[PDB]
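The next block holds one structure in the form of structure tokens; read it before the comments.
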Amino acid sequence: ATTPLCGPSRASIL
Amino acid sequence: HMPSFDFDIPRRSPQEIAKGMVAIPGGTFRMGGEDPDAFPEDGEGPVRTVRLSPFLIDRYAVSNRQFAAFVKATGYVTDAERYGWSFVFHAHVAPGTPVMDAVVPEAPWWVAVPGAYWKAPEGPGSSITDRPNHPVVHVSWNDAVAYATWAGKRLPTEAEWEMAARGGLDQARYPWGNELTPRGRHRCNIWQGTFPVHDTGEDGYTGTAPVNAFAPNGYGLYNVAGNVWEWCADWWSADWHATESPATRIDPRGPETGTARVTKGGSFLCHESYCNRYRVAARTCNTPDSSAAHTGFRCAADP
Ligand SMILES: *C(O)c1ccccc1N
Ligand SMILES: [Ag+]
Ligand SMILES: [Ca+2]
Ligand SMILES: [Ca+2]
Ligand SMILES: [Cl-]
Ligand SMILES: [Cl-]
Ligand SMILES: [Cl-]
């Protein structure tokens with residue numbers, strides 16, 4: 001639905 | 001980039017540095033991709049001719065055994081250890097392992113696991129006793145640069161990575177050609193089955209494989225496609241390389257500023273039905289102190 005995610009970032013969980 | 005280290009850089013000879021590396025001669029290649037299904041936000045295009053100065057590149061991603069020797073010699077503490085957690089794929093978290101409630105938006109298969117780090121890749125209770133020759137994982141971009149500098153090396157640029165990974169083929173889809181499993185043989189460690197629910201392990205592995213698994217490419221590099229994502233030196237952008245200039249076409253270094261660093265090559269989790277990012281032109285990024293169970297690196301060096 002949005003661009004697939006392969007690189008999970010520490011910033012993304014905040 | 002100007003890193004800070006708490007260990008001295010040891011003296012090493014050219015012969016020592018070059019062990020396990022292949023010499024890529026200076027020359028040109030066609031970088032990028034124009035697959036019509038590429039995600040526009042990834043900036044795989046345009047295809048362009050890039051000239052590179054000669055360089056050395058590791059045949060293998062850096063292994064657990066090698067990273068352990070670096071840590072033993074320096075006392076280096078990885079970003080995941082400082083933070084106290086790293087990202088583990090959900091299917092690899094042992095039941096009962098303490099986990100954070102953290103959510104990676106759009107990617108619920110990633111679990112933030114306290115105590116997951118390079119030596120305990122699934123969290124407390126796991127180890128690398130049976131994975132000495134697997135790629136080191138849970139290493140951030142900072143950790144990779146620290147290792148590479150200690151080793152007398154550096155990270156490859158995205159262009160260096162891609163020239164080496166293409167292995168002398170002009171605009172092929174994969175390091176070895178255009179078919180994913182030529183002659184019915186698996187050539188890389190990616191996902192088979194139904195992502196993210198069930199990995200059939202048809203290629204032999206439902207996690208990382210040894211760094212020397214599968215046939216190499218035409219230049220002698222192993223697992224440039226699949227296995228683990230590999231950090232490169234460049235800051236990420238989708239469009240810096242769309243400009244036609246010496247800076248973007250001769251030894252290109254990427255944009256001078258950014259928020260995330262480039263990662264190349266795909267991993268054991270990639271699949272055509274979701275990311276399709278195990279093609280050699282594919283690219284993504286991650287922020288430089290981030291770490292995960294499917295991300296490692298290989299080094300490059302100036303001859
Ligand atoms: C959404 O656009 C989406 C979701 C999963 C896999 C691919 C894509 N494009
Ligand atoms: Ag992927
Ligand atoms: Ca696999
Ligand atoms: Ca790879
Ligand atoms: Cl997109
Ligand atoms: Cl091993
Ligand atoms: Cl082929």
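Here, residue 1 is simply the first one shown, and the rest follow in order.
Each Cβ is built from the backbone N, Cα and C atoms, and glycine gets one as well.
Around B:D203 (Ca(2+) 1 binding site), taking its Cβ as the centre, 21 other Cβ atoms fall within 10 Å, counting all chains. Taken from Swiss-Prot, the feature Ca(2+) 1 binding site covers B:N189, B:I190, B:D203, B:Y205, and the record attributes it to experimental evidence.
Taken from Swiss-Prot, the feature Ca(2+) 2 binding site applies to B:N223, B:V224, B:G226, B:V228, supported by experimental evidence. Sequence-distant neighbours of B:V224 (Ca(2+) 2 binding site) (same chain, 6+ residues apart, CB-CB distance under 8 A): B:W161, B:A164, B:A165, B:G167, B:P175, B:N217, B:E230, B:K264, B:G265, B:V280. In this structure, B:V224 (Ca(2+) 2 binding site) belongs to neither helix nor strand by DSSP; it is coil.
Residues or ranges marked as Cu(+) binding site by Swiss-Prot: B:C270, B:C275. Taking Cβ-Cβ distances under 8 Å and a sequence gap of 6 or more within the same chain, the neighbours of B:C275 (mutagenesis position) are B:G266.
Around B:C270 (mutagenesis position), a 10 Å sphere centred on its CB holds 26 further CB atoms from the protein chains shown. Among the mutagenesis results in Swiss-Prot, B:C270 to S (Swiss-Prot position 269) has the note: Abolished formylglycine-generating enzyme activity and ability to bind Cu(+). The residue drawn here is the original one.
Per Swiss-Prot, mutagenesis B:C275 to S (Swiss-Prot position 274) is noted as: Abolished formylglycine-generating enzyme activity and ability to bind Cu(+). The DSSP secondary structure for B:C275 (mutagenesis position) is coil.
Note: B:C270, B:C275, taken in sequence order from the recorded positions B:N189, B:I190, B:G226, B:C270, B:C275, have a C-beta within a distance under 8 Å of a chain A C-beta. Its Cβ taken as reference, B:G226 (Ca(2+) 2 binding site) is surrounded by 28 other Cβ atoms within 10 Å in the chains shown. Taking the Cα of B:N223 (Ca(2+) 2 binding site) as the reference point, the closest of the binding-site residues B:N189, B:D203, B:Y205 is B:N189. Calculated from their C-alpha atoms, the gap between B:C270 (mutagenesis position) and B:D203 (Ca(2+) 1 binding site) amounts to 13 Å. Rounded to the nearest whole angstrom, the C-alpha distance between B:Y205 (Ca(2+) 1 binding site) and B:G226 (Ca(2+) 2 binding site) is 11. One way to see the shell of the Ca(2+) 1 site is to take the Cβ centroid of B:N189, B:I190, B:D203, B:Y205; the remaining same-chain residues with a Cβ within 8 Å of it are B:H186, B:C188, B:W191, B:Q192, B:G201, B:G204, B:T206, B:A209, B:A213, B:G226, B:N227, B:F268.
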